[PDB]
Amino acid sequence: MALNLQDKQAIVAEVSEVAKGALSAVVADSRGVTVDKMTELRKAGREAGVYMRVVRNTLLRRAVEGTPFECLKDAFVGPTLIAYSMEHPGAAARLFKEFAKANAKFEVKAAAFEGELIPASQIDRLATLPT
Amino acid sequence: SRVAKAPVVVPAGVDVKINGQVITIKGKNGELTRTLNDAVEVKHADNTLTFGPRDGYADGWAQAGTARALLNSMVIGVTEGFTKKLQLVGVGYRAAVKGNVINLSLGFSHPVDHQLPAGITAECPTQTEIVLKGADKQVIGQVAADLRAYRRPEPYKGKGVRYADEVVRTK
Amino acid sequence: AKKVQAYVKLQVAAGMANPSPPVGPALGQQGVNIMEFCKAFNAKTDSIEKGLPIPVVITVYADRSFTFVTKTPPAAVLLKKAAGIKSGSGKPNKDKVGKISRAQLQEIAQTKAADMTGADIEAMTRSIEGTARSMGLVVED
Amino acid sequence: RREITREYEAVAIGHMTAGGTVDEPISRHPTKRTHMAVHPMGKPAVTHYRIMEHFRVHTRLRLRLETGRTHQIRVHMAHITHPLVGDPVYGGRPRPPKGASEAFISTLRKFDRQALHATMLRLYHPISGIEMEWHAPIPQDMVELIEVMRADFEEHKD
Amino acid sequence: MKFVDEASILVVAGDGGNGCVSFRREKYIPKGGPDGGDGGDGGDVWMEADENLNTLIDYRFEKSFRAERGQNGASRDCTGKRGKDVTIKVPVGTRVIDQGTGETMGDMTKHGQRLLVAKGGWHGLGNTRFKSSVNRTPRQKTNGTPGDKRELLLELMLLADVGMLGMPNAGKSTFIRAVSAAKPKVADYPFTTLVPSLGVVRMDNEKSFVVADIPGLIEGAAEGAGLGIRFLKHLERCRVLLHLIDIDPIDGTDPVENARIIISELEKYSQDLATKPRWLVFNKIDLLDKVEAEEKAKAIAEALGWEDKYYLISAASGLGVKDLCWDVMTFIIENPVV
RNA sequence: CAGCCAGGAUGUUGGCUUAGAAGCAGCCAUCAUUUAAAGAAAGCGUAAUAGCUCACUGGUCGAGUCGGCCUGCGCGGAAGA
Ligand SMILES: Nc1nc2c(ncn2[C@@H]2O[C@H](COP(=O)(O)OP(=O)(O)O)[C@@H](O)[C@H]2O)c(=O)[nH]1
Ligand SMILES: [Mg+2]
C-alpha cells in the first residue's frame with residue numbers, strides 16, 4: 001500500500017455519497033467472475049453511467065471508520081466480505097433486488113443478500129419497491 | 001518466532017502425554033513419540049499448547065517455531081491421515097504390493113523388493129499407480145523419496161516413477 | 001462465457017471461402033470439421049455483407065456440430081476500407097502516417113450488435129479511437 | 001594502382017590443407033647477395049595462394065601474385081616452410097617420400113628447374129577498353145610431373 | 001535429437017616447441033657443454049566422422065578448438081613431447097568452407113575417414129644442435145614454426161539416398177508414417193515438419209534406402225515465407241528426387257500453376273540440382289473416388305509437361321506405397337555410384 | 001511484508017516483417033475506459049493459439065516489514081610430499 005493521502009480521500013468521497021444515498025444491497029464475491037462483473041455493473045452503467053460505486057473495502061478499519069459518522073447501525077459489517085452498491089438517484093430503486101435475483105445466476109454466494117438498513121430492518125427478501 | 005506465537009488446537013480423541021520433554025500424541029490413527037533439542041519445553045493448556053524458548057540460548061525462537069510445526073506434522077496425522085501419490089509411467093513398468101513389501105518390475109534383470117516400515121501401508125488402486133498411507137511426515141516422505149531413487153525420471157521422456165504433485169520438465 | 005471449454009478464434013476475412021494459405025485446416029481439430037464453414041456460419045454473414053473479418057467462439061462440448069453465435073468484427077479491420085490507407089504501418093513512428101477525424105469511427109462504432117460496457121455512449125466514443133494511433137495516426141477530436 | 005591480375009601455377013612440397021594470404025615485408029638477404037629473404041623491416045608485400053588438388057607429399061596449386069618483384073612468389077611460399085619442388089636456390093633440400101618408386105625419384109632429378117608457370121593473364125586494351133583473356137598450356141615437364149605424382153599417390157595411399 | 005543447427009568454428013594448431021639454451025654445470029666443474037635439446041612438434045587437428053553425432057549443437061557451444069602446444073626444450077638435452085592431436089567428432093556428410101577465396105577441403109561419405117585440417121607448428125632447435133669448433137659457445141636457438149590458423153564454415157548436409165520434396169501440408173510427414181520407421185510430427189497445418197527427420201525403408205535383406213524430409217516453401221529468392229534456401233542445402237546428394245503434388249486440396253487452390261512454379265524455383269537454387277532424375281507422385285487420392293482421380297491425374301501431367309508414369313500414392317491410406325518403393329529400388333540398384 | 005481463498009477481463013485475434021507471432025522472434029507512439037483492484041504486460045509450451053503465472057487488489061491471520069550506509073568479530077577464497 002502507498003501512503004495515507006488517497007486512503008483518507010477514498011473514505012471521504014464514500015462518506016459524502018452517504019448524504020445523497022438510497023437503499024443498497026450486499027454481495028460476497030469470494031469466487032467472482034469478470035463476466036458476472038459485467039452483468040450487475042453494466043446495469044449500473046445502463047441506468048446513468050459511471051457514477052455508481054461498488055468499491056469493496058469492508059476491512060475492519062476501512063469502511064467501519066465512516067460508520068460512526070453516518071449510518072451508525074451499520075457497524076455489523078465487521079464480519080466477512082460485504083460489498084456496497086450505492087444509488088444517488090431515486091429512493092429504494094430496483095437495483096436492491098437485482099443481486100437476489102442474480103444469486104442463482106452463477107453467483108452462488110452473494111452475502112445472503114442481507115441488504116442495508118434504510119428502516120433499520122433485518123435480513124429479508126424485499127420486493128415492494130417504487131417502480 | 002511468529003510460528004510459535006500462534007496457538008495450535010488439538011482435536012478430540014487424541015491425548016497428550018508429558019514426561020518432561022518426551023511427548024506422546026497417540027490418537028485414532030497410530031502412535032508416535034518425538035523429542036526436541038533439549039532447549040524448548042512443552043506446556044499443556046485447556047485446548048492449546050505453548051512452548052517458549054529458554055534463556056541463555058542465542059537461537060531461542062529459531063527452534064521454538066520448529067517445535068509446533070513438528071507437532072503440526074503429527075497432530076493431524078493421527079487424526080486425518082497422510083497420503084502421497086506416486087506415478088509410474090513407461091512401457092514395461094510393473095508395480096504391485098504383497099504383504100508389507102513392494103515388488104517392482106522397473107526394467108532390472110531381477111525384481112526389486114523394498115521392505116516398507118511398520119507404520120506405513122501401501123495399496124494399488126490400479127496396476128500402474130500406488131498410494132502410500134502413513135502416520136508421520138518424516139518417514140512417509142523418505143519412503144516416497146526412496147521409491148523415486150530407483151527411477152528418478154529423465155528430462156527427456158519423463159519415464160520412471162514420480163510424484164503426482166510435481167511435473168517433470170521435458171527437454 | 002462459463003468455463004474454458006477450449007475456445008479458439010481465427011480468421012483473415014469474411015469475403016473469402018476459408019482459404020488454406022492464410023489459415024489452413026486449423027479451424028478446428030478436436031471435433032470441428034471444415035465442411036460446416038459454409039452451412040451455418042454463412043447463414044447471417046452472407047445476408048448483409050462480407051467485407052470485415054469476424055472472430056468467433058467454438059462452443060463445442062460433445063456434439064459433432066456447433067452451437068456458437070457470431071459477434072462484432074474488430075475495430076481495426078475497418079481502418080483499411082473506410083478510414084484510409086490499407087498497406088499497413090510501414091514506419092511506425094518515424095513521422096505522422098495519417099489523420100483521423102472525429103467524424104470517422106463515430107457512428108459506425110455504434111453498429112456493433114452485442115458489444116457494450118455500460119450505456120455511456122461517450123465512453124466508447126473515445127474508446128473506439130483507442131485502437132487508433134497504434135500505427136502513427138493523428139486524432140482530430 | 002594494382003589493376004592487372006596475374007595468375008601462377010606452382011608445385012610445392014608437403015600435404016597442404018587450405019589456402020590463405022601472406023603479408024610479410026621483404027628486403028635483401030643480410031649475407032648472400034643472390035637471396036631475397038623475408039625481413040621485418042623490408043618492403044611490404046601481399047600475396048594470395050589457393051589449392052586445386054593435393055598429392056602424396058607434394059601439391060598442385062593455383063595462386064595470384066600482386067607485385068611482380070624479384071622472386072616474390074618463391075619466398076612467400078617458402079616462408080610458410082613449404083618450399084617449391086625442384087627449386088635449387090630457395091626450395092629446401094631434396095626429400096623424396098617414403099616408398100617412392102625409382103621412376104618418381106628420376107622425375108625429380110629430371111625436373112631440375114623451378115616449379116613455376118603462368119597460365120592466365122588479364123589485361124585492358126590501350127585504346128579500346130575491352131578485356132582480353134588468354135591461357136597458357138601446361139608445359140610438358142609439368143604434365144609428366146603431375147602424372148607421376150598422380151600414379152604414386154593412387155598406388156601408395158590407396 | 002529434435003533440432004538441427006549449423007555454425008562455424010575457429011580451429012588453431014599449436015606451434016612447435018620452442019628451442020632452449022642452457023649450459024650444464026656439475027657440482028665441481030663450472031664449465032660444461034651447451035646443454036639443452038629440441039622442442040616438441042605442435043599438435044595437429046584431425047577431422048573425424050561420427051555416427052552418434054547428427055548435428056553441430058556442440059559447435060555453437062564451442063566456437064574455438066585449441067590444439068596442445070608443443071613442450072619447450074629443457075636441460076639434460078631434453079626434447080618436449082609432441083602435442084596431442086585433437087580429434088573432432090563430426091556427423092557424416094559435412095562440408096567445410098573457408099574465407100579468402102576458400103573452397104571445400106573434402107567430402108565425407110563414409111564413417112572412419114579422418115581428414116587433416118590443421119598442421120601444427122614444428123619444433124625448434126636447441127644450442128646443442130649448433131655444435132661446432134669455431135663457435136664453441138652456441139647462444140643461438142631457432143624459434144618454433146607458427147601454427148596454422150583458419151576459420152571453418154561447418155555445413156551439415158544429410159546422406160539422403162532418396163530425397164523427396166512436396167507441397168506444403170501435402171502429407172510429406174504422413175508419407176513417413178508408412179512402412180518407414182521414422183515418426184515425424186504430423187498435423188494438418190501448413191509446414192507441420194520443420195526439422196529434417198530422415199527415415200529408412202528395409203523391404204528385404206541386403207537392400208535398403210534412406211529417405212529424408214524437407215518441408216515445402218513458397219516462391220522466394222530471399223529467406224521469406226519462413227522457409228527457404230537454408231533447407232534446400234540438405235539436398236544435392238539425393239540420387240533420386242521425389243515430387244509430391246496434392247489432389248483436390250481441402251482449402252488450397254487446385255494445382256495448375258503452383259505445381260509448375262515449384263519446378264521453376266528449383267532451377268535458380270544453385271544449378272537446378274544438376275538436373276537429377278525427378279519422379280512425380282501424387283497424394284490425397286482416398287478423399288475422392290479412385291476412378292475419378294485417374295483421368296484428372298494424367299491431365300496434370302501434360303498440363304505441366306510431365307511424360308512419366310505419374311504414380312498415384314495414398315500416404316495415409318497406405319495403398320500403393322509399396323508399388324512406388326518397388327519401382328524406385330530397382331532404379332537405385334541398376335545405377336550404382338560411379 | 002510474506003502466506004491461504006479468488007479476480008485476472010476487457011475495444012481486442014494491435015499494425016507492418018508477417019506461412020504461422022495474438023504479452024511472451026523483430027518498433028513503440030507506450031495508448032484508457034470500462035467496474036475498478038490489474039500492464040496492447042516481466043516468465044513456462046508450442047506457431048499463435050487454448051492454459052499455468054506475476055506486479056496489483058479483495059477477505060482472513062495480526063505486529064513489525066523493506067535495503068542502502070559506517071564499523072567490531074567471523075565464513076569461502078587457502079592443494080605437497
Ligand atoms: N486422407 C488422406 N489424408 C492425407 C494423405 N496424406 C496426407 N494427409 C493429411 O495431410 C495432413 C498434413 O500433412 P503434412 O504432414 O502437414 O504434409 P506437409 O504439408 O508436406 O508438411 C496430415 O494430417 C494428413 O492427415 C492421404 O493420402 N489421404
Ligand atoms: Mg508434412
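Heads up, header says this was done by electron microscopy, 3.3 Å.
Just so it is clear, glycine is given a Cβ too, placed from its N, Cα and C backbone atoms.
Every protein chain shown contributes to the tally, and the Cβ of E:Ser173 (Mg(2+) binding site) ends up with 22 other Cβ atoms within 10 Å. Taken from Swiss-Prot, the feature Mg(2+) binding site applies to E:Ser173, E:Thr193, supported by sequence analysis.
Swiss-Prot lists E:1-159 with the feature domain 'Obg', giving sequence analysis as the kind of evidence.
According to Swiss-Prot, the domain 'OBG-type G' annotation covers E:160-333, on the basis of sequence analysis.
As annotated by Swiss-Prot, domain 'G' applies to E:162-284, with the evidence given as sequence analysis.
Experimental mutagenesis is annotated in Swiss-Prot for E:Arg60 to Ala, with the remark: Slight increase in accumulation of pre-50S ribosomal subunit. E:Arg60 (mutagenesis position) counts 14 other C-beta atoms within 10 Å of its own C-beta, drawing on all protein chains shown.
Looking at Swiss-Prot, you'll find the mutagenesis E:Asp85 to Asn noted as follows: Temperature-sensitive for growth at 42 degrees Celsius, defects in chromosome partitioning; when associated with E-80. In sequence order, E:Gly43, E:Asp44, E:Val45, E:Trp46, E:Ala67, E:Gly120 make up the list of same-chain residues 6 or more apart from E:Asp85 (mutagenesis position) whose Cβ falls under 8 Å from its Cβ. When secondary structure is read from DSSP and collapsed to three states, E:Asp85 (mutagenesis position) falls in the coil class.
Annotation of the published mutagenesis E:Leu159 to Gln in Swiss-Prot: Increased sensitivity to HU upon overexpression, supports normal growth, no effect in mazEF/relBE or tonB deletions; the original residue is retained in the structure shown. In the three-state DSSP classification, E:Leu159 (mutagenesis position) falls within coil. For E:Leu159 (mutagenesis position), the same-chain residues that are 6 or more apart in sequence and have a Cβ closer than 8 Å to its Cβ are E:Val92, E:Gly93, E:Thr109, E:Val210, E:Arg237.
Other Cβ atoms within 10 Å of the Cβ of E:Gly163 (mutagenesis position), summed over all protein chains shown, number 24. Annotation of the mutagenesis experiment E:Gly163 to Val in Swiss-Prot: Increased sensitivity to HU upon overexpression, supports normal growth, no effect in mazEF/relBE or tonB deletions.
Under the three-state DSSP scheme, E:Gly166 (mutagenesis position) falls in the strand class. The number of other CB atoms found within 10 A of the CB of E:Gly166 (mutagenesis position), across every protein chain shown, is 25. According to Swiss-Prot, the mutagenesis experiment E:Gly166 to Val carries the annotation: No increase in persister cells upon overexpression, does not induce hokB expression, supports normal growth.
Around the Cβ of E:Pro168 (mutagenesis position), 22 further Cβ atoms fall within 10 Å across all displayed protein chains. What Swiss-Prot notes for the published mutagenesis of E:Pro168 to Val is this: Increased sensitivity to HU upon overexpression, supports normal growth, no effect in mazEF/relBE or tonB deletions. No effect on persister cell formation upon overexpression.
Looking at Swiss-Prot, you'll find the mutagenesis E:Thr193 to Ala noted as follows: No effect on persister cell formation upon overexpression. Classification of E:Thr193 (mutagenesis position) by DSSP places it in coil, neither helical nor stranded. Within 10 Å of the C-beta of E:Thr193 (mutagenesis position) we count 19 further C-beta atoms, all protein chains included.
Close to E:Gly216 (mutagenesis position) in the fold, though at least 6 residues off in sequence, lie E:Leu165, E:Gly166, E:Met167, E:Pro168, E:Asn169, E:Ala170, E:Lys172, E:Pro190, E:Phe191, E:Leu227, E:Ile262, each with a CB less than 8 Å from its CB. Annotation of the published mutagenesis E:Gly216 to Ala in Swiss-Prot: Increased sensitivity to HU upon overexpression, supports normal growth, no effect in mazEF/relBE or tonB deletions. No effect on persister cell formation upon overexpression; the original residue is retained in the structure shown.
What Swiss-Prot notes for the published mutagenesis of E:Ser314 to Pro is this: Severe growth defect at 42 degrees Celsius. Decreased levels of some ribosomal proteins, altered PTMs of others. According to DSSP, E:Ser314 (mutagenesis position) sits in a coil region rather than a helix or strand.
Filtering E:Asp85, E:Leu159, E:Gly163, E:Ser173, E:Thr193, E:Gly216 by Cβ distance to ligand 2 (under 6 A) retains the following recorded positions: E:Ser173, E:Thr193. Taking E:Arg60, E:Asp85, E:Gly163, E:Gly166, E:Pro168 as the candidate mutagenesis positions, the subset whose CB lies under 6 angstroms from any atom of ligand 1 consists of E:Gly166, E:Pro168. Looking only at Cα atoms, E:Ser314 (mutagenesis position) sits nearest to E:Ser173 among the recorded positions E:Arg60, E:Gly163, E:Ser173, E:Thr193. DSSP assigns E:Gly216 (mutagenesis position) to coil, not to a helix or a strand. Rounded to a whole number, the C-alpha distance linking E:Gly163 (mutagenesis position) with E:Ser173 (Mg(2+) binding site) is 13 angstrom. Around the Cβ of E:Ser314 (mutagenesis position), 21 further Cβ atoms fall within 10 Å across all displayed protein chains. Across the structure, E:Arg60 (mutagenesis position) and E:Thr193 (mutagenesis position) place their CA atoms 23 angstrom apart.
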